[PDB]
Amino acid sequence: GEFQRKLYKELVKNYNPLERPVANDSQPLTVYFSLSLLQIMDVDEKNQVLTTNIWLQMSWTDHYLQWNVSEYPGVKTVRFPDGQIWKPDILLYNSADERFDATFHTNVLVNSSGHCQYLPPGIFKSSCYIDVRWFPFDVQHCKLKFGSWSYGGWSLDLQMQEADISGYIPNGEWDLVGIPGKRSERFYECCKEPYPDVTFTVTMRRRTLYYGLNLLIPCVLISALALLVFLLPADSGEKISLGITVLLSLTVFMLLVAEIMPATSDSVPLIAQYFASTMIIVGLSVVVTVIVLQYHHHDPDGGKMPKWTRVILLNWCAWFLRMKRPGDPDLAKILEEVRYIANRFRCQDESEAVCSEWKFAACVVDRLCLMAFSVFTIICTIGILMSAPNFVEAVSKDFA
Amino acid sequence: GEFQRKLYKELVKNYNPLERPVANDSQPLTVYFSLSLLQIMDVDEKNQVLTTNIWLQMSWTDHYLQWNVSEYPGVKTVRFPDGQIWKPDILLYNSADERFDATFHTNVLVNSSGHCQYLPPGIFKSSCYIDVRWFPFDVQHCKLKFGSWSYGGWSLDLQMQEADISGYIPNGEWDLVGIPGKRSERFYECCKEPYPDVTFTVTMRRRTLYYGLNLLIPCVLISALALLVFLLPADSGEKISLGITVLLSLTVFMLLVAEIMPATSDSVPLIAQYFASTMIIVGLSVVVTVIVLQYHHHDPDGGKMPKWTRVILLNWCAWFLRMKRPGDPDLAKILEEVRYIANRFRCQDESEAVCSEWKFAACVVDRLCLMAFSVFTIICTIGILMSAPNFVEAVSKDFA
Amino acid sequence: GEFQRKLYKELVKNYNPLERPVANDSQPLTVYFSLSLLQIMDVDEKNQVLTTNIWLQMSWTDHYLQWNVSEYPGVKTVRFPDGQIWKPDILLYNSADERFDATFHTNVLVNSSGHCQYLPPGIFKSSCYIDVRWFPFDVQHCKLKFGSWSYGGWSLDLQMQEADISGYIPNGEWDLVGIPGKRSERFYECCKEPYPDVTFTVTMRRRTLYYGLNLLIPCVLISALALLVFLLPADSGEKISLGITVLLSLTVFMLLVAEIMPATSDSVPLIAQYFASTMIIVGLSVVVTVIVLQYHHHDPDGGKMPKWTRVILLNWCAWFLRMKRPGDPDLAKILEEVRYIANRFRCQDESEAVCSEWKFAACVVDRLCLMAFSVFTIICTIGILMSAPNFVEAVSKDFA
Amino acid sequence: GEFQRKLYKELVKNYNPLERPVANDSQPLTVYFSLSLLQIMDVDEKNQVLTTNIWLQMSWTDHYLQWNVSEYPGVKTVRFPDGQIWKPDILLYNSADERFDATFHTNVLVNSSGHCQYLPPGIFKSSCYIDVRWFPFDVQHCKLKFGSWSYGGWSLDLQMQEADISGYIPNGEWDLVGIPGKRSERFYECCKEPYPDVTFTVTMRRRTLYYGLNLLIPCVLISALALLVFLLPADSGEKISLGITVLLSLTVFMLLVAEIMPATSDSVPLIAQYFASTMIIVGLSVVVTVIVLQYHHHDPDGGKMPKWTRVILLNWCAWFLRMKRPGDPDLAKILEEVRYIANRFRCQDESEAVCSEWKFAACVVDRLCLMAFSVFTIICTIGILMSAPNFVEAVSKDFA
Amino acid sequence: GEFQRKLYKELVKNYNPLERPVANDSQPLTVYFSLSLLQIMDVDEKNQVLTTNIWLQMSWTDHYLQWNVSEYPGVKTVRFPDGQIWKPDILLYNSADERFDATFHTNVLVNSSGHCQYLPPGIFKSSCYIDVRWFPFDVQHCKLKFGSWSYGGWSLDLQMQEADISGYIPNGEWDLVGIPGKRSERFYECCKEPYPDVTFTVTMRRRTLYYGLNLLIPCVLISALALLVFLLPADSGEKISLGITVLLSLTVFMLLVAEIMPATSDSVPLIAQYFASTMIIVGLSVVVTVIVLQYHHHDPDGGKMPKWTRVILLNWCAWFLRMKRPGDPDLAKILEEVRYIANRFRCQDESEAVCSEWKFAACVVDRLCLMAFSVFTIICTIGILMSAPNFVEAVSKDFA
Ligand SMILES: *[C@@H]1O[C@H](CO)[C@@H](O[C@@H]2O[C@H](CO)[C@@H](O)[C@H](O)[C@H]2NC(C)=O)[C@H](O)[C@H]1NC(C)=O
Ligand SMILES: CN1CCC[C@H]1c1cccnc1
């Protein structure tokens, strides 16, 4: 329009985009900085970066970009692209993107009284400490630090407005507790100008249904299945294979969780120590199986059962476990000849009776170690799982 | 051409690219927006990102770019590159790309009466919610929200037009259902002026032939082969090995499944329920195998058959499945010896009879659990696969 | 030199890079387009993306860039960079790159009579449909569509020239068959003027030596190894272990090859059919092994075979396979004892004979199943491999 | 303000950004260069690339950018963007990014007496040698070489200032030791003028808690578990299965470690030596198990124990490891028959005695090899682990 | 400085960056081109690309950029940025980067007599044919072609200077043999002007310590381990498991080796044929083990030993292998009943002999096939390893 063209010609006359738009050069410029969270795109534990979709909000006043709306009836708002007017050089301090600035340079909305409005969008990548001590029952506090790179406090003082969460798109994995901000001042030793900056702390809680279904319950079931070696009879000849196969499956499950864990050496993860305890339990079960197999295949005349072992296992353990114990010249030549066979059969019977005791002792040890290992596994799993804080909150929210 | 040179010189006289080209500055400017779907490239379920290839279509009227073809006999249309003509700042809010705007800036073609056309191509990466509750039989809706950034409702009247799919290239994995649009007006915390936008919803259906033939049929076959542990005679020593190797195969199959799905905690996937059911069935089969093996190797003279187990197994169950049960001092001394031998043989005979009874009981239990597990597996698989909606239509389209 | 400087000053004056350089504005401008294929960089079957290194060849005539070499004795040609002279806006329609244009903008060489020559290079990524029906004996055709974006038929008369492959560098995996071109003009829903375009179809054949030696021969050899389970004597309890280990290895093989193929549900690939048939063969071998083991470990005095089973196995099939089937009162008291012992031995001998007859029946079944499975494996492999077209050509051109 | 506007207009009058701001041309321009390390983002061992977040600090004196504060009461400092004033072209020589420069060009702050400050941020990828000889117990030094490109020693006088680490953010995986700098000038084949440069050496130490808990301890546990093969009785058939499964479980660990580490062929890594030692130990254990099994299943009547073997094993070893050592006409015909039966029984008893002697020899060999293998494993593990120069430091810092 | 200010003002007056700075327009401009290699960043056999860090050296003479030093006493050099003076358009013909040009545009140094220097850095990703025929023992020649894109022989005379490697940083995997270069001319049919181009060939040698320690040694060790099945007694029942385990292990070796290699069909790699030979040897060992198990478990009544098998195995191979071959009415009724038992025992003793013969034959076969396979594996491995050229060179330079 005629009035629009005339005003656009008038405004850019003698305008210097390198100048701070203030009436008094000795006074700072009040700039209001805010934020508008849209969605949490990705949280990467290994690289320790956070990716979010954010609309920034910067607002200030311009002394030169003013006009009387009566002389320009139709026009009430003008718009300028990047590079034609002065804008704050607000940057994200802790950035992980290749190019240090990720915002998209849109237009600037200027009212009739000299009020500007800049809302650039972008996909921001920032580096924050992602603790994995209580994984998967985690709560993370990631920070976003914004501030003017070059303008100090005598020139541009930053003010904070509350972050806008309306329009947030919920994430499937993470639950947003909140996002509170804070305006802080820095005092350089040179001078006496406060340096205002705005920091936003995004606090989120992981939803643990997926991990509980895919990593914890299957490992619990595999460890419980590993307990069956103490129920298999020793004559089957399959006791070792079960345990070693369970150990191999545990190694595979270990690599599965290792490929998603950061290499940080700050603390021992809950899942890591839980896997370690389960693996130790399986190994001890394998050792006990080896000992039981040694007891079962004992040589009948390779030694005598120790008195201490007898009084420990055969009677006391049976009492505790309620396991009952199991169980004419030719005439003389013919006589000696059949007596030899009778004595041989008697010796064989005695040897078998001796071996039965060793077999019973092996069975008793098997049952006792089954009981002990089941108790140990239950106690260790319950304690390790319950040690984590907000575990009750996590289970109540996710699984119910 | 001389006419082209003269018209190009005239058209840029006192032309401001920052000015909105309207005759009356109080009236809005009508802009028509539409899409042109060319190809669906990627549907990343893990990252919830959709990649498409579309041509945006924008049309409006420029008041200043008008001329009479009588004075310029040859030229009818003109083309202006980026930076020399006014263009709407329409961009995608759902953008998941590093650079927020992913369009290729091309020329703007203009009428002899001021009608401008703008068809910029580009590959768009948006973020839409992907539902995995019914994978691989899911239907996905993904939204694309287009609208002007710094221009309010009182400046441009964004008018929606029906999307064009006349040049769509069919995808081998996703079947397009449609792409309708809706134009709505929203308020924002920034300002006090409504901001219109145009949203297009892309509806796709996943073809299930590949996922079926590569995921479900092998699982069915392996789970069915796991049932062979009940037909294997206990005299062999490979039942436990069979069970554990099937468990390992299912574990690797589950890992391959888990490495393609998002880590959401909003629902339990159908494939996850199926895999859990199969794992539970195989685990209980292994437990039953352990029980049967312990029954078969039951040492005689170490406990009699309980009456309850006797009546349940050897009397009732064997009836049910129509399986039957299997089936002079020298002479005095010599007589004593042969009597001893005969008595020992008689005791051996009664012991082996008891052993045969125990083995028959083990076989009966094996047959019972074979039948029960077969019924359980069939029912569970059928129910889990038929629970999902549109399963019949998916099967029909992808197979028949 | 002075003459070159003067000519450069003269040519630039009054020139407009926006106008179309034609003497008559009502006549179209003839532009010749051609390709120069240099290398095929990658064929991504997963993303259906083809990467090539080519040089575009564009040539036209400029009316305003003309001079007489007599007035400028030294200079014969001039070079203008991007943005200083008019250039056609020819770009690839079906681009798969984030930047829709991937051409390095070079200088434009100009005649002394107005002929312009443009040779921009670039690394082009194109989205072409890849058919995996006959993988790895398939032949692929990928299209490259070029044409002006904003210039219609009445303004820019595009023409086609045959592609140049004199500088082609052979690829290790893909063998080039040819690259023809076709020029056509279409109508678009935007406008009512035809828009011509030039399409180049790249036809190439996949070399099969690597895929053969790394996918087909190992599978054949391992299937033949799985066929060896029928020669194992039943006493050595390793048949189940052999079969299940082969099945596990082959599931691993199938799941590994599944990663280098698209998830298109358009057809069942040749390799998929091959591995499915091998799966069924090995599973049926395992089932047969279970049946044979069940027959071998039969319970004596548990029900004799049916006469039908006897005549089928030990009579007909044994002859068919040419197998030979194997095979004073004290005096009275001691007489009774010895008679009892002898009768017990006789009963033991009868039971042994029955067990041996069962074992021979099991061996006969084993031999029959070995023969049948060998025949089936050979037939299935040969049929599946020979069903694919171009198999003979691929073999005779790669292996021979 | 009016004063700011006038000063900005005055300062850029007759200014030339291509000119070096020195009052006297024959003298160099002193520039002070320093660093500001924020955090260490990534250390890629396979690609040998270090990624850091740093701020450069360059300060120099400009002769033309001076003004009197009394004439401009408000403004005390001015700021300029890129292109409008002269800046040093200081680059990182050993860059690894696709773009050779990764800094983000910010504004330049100027005194009222002409003192320019430049603090451009960026994320820098630099290629530095990575030593994996003592991995994980290793300390790495990575160089960062900065310096002007086209300015020599007679034009630019680079001066080094100590690096700042007050803003450092500790990294979990790596522990920073220090960052000293060094300034030196070199000669290049291009030119006959020295070119000074500043090199900062970042020295960091790897924290070994994660690797210790995830890599070494499981390997020690599985290696110790492999020693159980010498305690199993030879009657069972699981020794070879145990050994080979342990070998597989170690092979996959070696696979993962080789995946983690680079393919440099300048030294044998400590973890590689450890894995080779474990491989050799397990293989030798399997060979010993095979030998012991061959000794156990010795055919009686098919050979005799050599005198050397007898004296070596059955006496000296049995003392050393303290193992007990286990071990009328009709009348004549009847007499002959019973004599035959008893004679065959005697022969069977002699064969059984020979078998028992062979079994005892096998047990003695098993025990001796268990002792020897335990000693070898412990000695080798301690020797390999203790050779790291900073093993004591790692143990006393991370674990303690 | 005032002098350099006025010199910069004077030099750019009436300067056109579009023309060749030659005093005579008809005389070609001589340009000297060289290269300075610094690092071999990466070699990608799968993608057939080479990544290097390189400085380019271009030198020419500018006619218009001359001045008298006595007129400007303090100025001896001037520096110009991109787009301000004429520069050769030298490009890399066979680049593989997404952007065809991968150099960083630095300043151009001009001396007082018009001599220009240009040293742009960059990381170049070119494509070269990598031959994996003799992997790991490889020697690769990768080409780098540089030339002017749009300048002929009457315009540019591209001379050559030898490459500079004084600043080369040794790589940990590749040994730089050298970098020769050639200056080649191209003659066109149109014109008699040569078309100079400079190509540099990079000759590299792969250091084989890492590959020979991570691929060769474990393969030969596992292959030697696979020979223990013949030393294993057949009563253990684990030969099949050992063989099948080892085979399956070696597949997870061949597949993971093929993971890192290009899919070319130009030749069969040495590592591929070595792996194939090893797998074939293991498979034949498994078949022989099956045959030996068939011979061992031969029932005594299932036929008679073939005469040829007798004379061969029991005599010839036995002597050759030096294996020792092992080795009133009541009276009548009692007489018959004892003679029956005596005859039963006699028949059992007679039937044991043929079983012993079969077992001895199986042992002979085991020993003979162990002897054969031991030489087979050694011959195959040595021949395959020593077939490659410069294997002695690689060994002497890496291991020794
Ligand atoms: C132009 O836009 C700005 C937006 O901030 C207006 O400033 C606000 O105006 C309302 C109405 O009086 C007040 O309630 C707010 O307190 C003002 N905000 C501030 C920071 O002052 C401004 O008034 C508008 N100018 C015109 C002529 O409408
Ligand atoms: C020190 N610089 C960097 C490498 C070469 C040298 C240089 C010399 C002249 C022009 N450009 C660069």
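The residues of chain E that appear here are 23-349, 430-502 by Swiss-Prot count, in order.
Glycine too: its Cβ is placed from the backbone N, Cα and C atoms.
Classification of E:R42 (Ca(2+) binding site) by DSSP places it in coil, neither helical nor stranded. For E:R42 (Ca(2+) binding site), the same-chain residues that are 6 or more apart in sequence and have a Cβ closer than 8 Å to its Cβ are E:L51, E:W108, E:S177. Look at Swiss-Prot and you will find E:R42, E:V44, E:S172, E:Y210 tagged as Ca(2+) binding site, backed by experimental evidence.
The Cβ neighbour count for E:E120 (mutagenesis position), using a 10 Å radius over every protein chain in view, is 16. Record note (Swiss-Prot) on the mutagenesis of E:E120 to A: Decreases permeability to Ca(2+). No effect on permeability to K(+).
For E:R227 (mutagenesis position), the same-chain residues that are 6 or more apart in sequence and have a Cβ closer than 8 Å to its Cβ are E:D160, E:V161, E:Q162, E:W196, E:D197, E:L198, E:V199, E:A496. Listed in Swiss-Prot is the mutagenesis experiment E:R227 to A, annotated as follows: No effect on ligand-gated cation channel activity.
The Cβ neighbour count for E:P491 (mutagenesis position), using a 10 Å radius over every protein chain in view, is 11. DSSP classifies E:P491 (mutagenesis position) as coil under the three-state reduction. For E:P491 to A, Swiss-Prot lists a mutagenesis experiment annotated as follows: Loss of ligand-gated cation channel activity.
Experimental mutagenesis at this site is recorded by Swiss-Prot as E:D500 to A, annotated: No effect on ligand-gated cation channel activity. Proximity of E:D500 (mutagenesis position) to non-local residues of its own chain (separation of 6 or more, Cβ distance below 8 Å) is seen for E:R229, E:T230, E:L231, E:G234, given in sequence order.
The local packing around E:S172 (Ca(2+) binding site), expressed as other Cβ atoms within 10 Å of its Cβ over all shown chains, amounts to 17. Over all protein chains present, the Cβ of E:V44 (Ca(2+) binding site) has 21 other Cβ atoms lying within 10 Å.
The separation of E:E120 (mutagenesis position) from E:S172 (Ca(2+) binding site), Cα to Cα, is 21 Å. For the unresolved segment of 80 residues bounded by E:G349 and E:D430, the separation of the terminal Cα atoms comes to 43 Å.
Those recorded positions from the list E:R42, E:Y210, E:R227, E:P491, E:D500 that have a Cβ under 8 Å from chain D Cβ atoms: E:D500. Under the DSSP three-state reduction, E:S172 (Ca(2+) binding site) is assigned to coil, being neither helix nor strand.
In sequence order, the recorded positions from E:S172, E:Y210, E:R227, E:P491, E:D500 that place a Cβ under 8 angstroms from a chain C Cβ are E:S172.
According to DSSP, E:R227 (mutagenesis position) sits within a strand segment.
For E:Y210 (Ca(2+) binding site), the Cβ neighbour count at a 10 Å cut-off comes to 11, with all displayed protein chains included. Among the recorded positions E:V44, E:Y210, E:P491, no residue is found with its Cα located within 10 Å of the Cα of E:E120 (mutagenesis position).
DSSP assigns E:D500 (mutagenesis position) to a helix in the three-state reduction. Classification of E:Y210 (Ca(2+) binding site) by DSSP places it in coil, neither helical nor stranded. E:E120 (mutagenesis position) falls within neither a helix nor a strand when secondary structure is assigned with DSSP, and so counts as coil. Put simply, E:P491 (mutagenesis position) is 53 Å from E:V44 (Ca(2+) binding site) when counted between their Cα atoms. Comparing E:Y210 (Ca(2+) binding site) with E:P491 (mutagenesis position), their Cα atoms are 41 Å apart once rounded.
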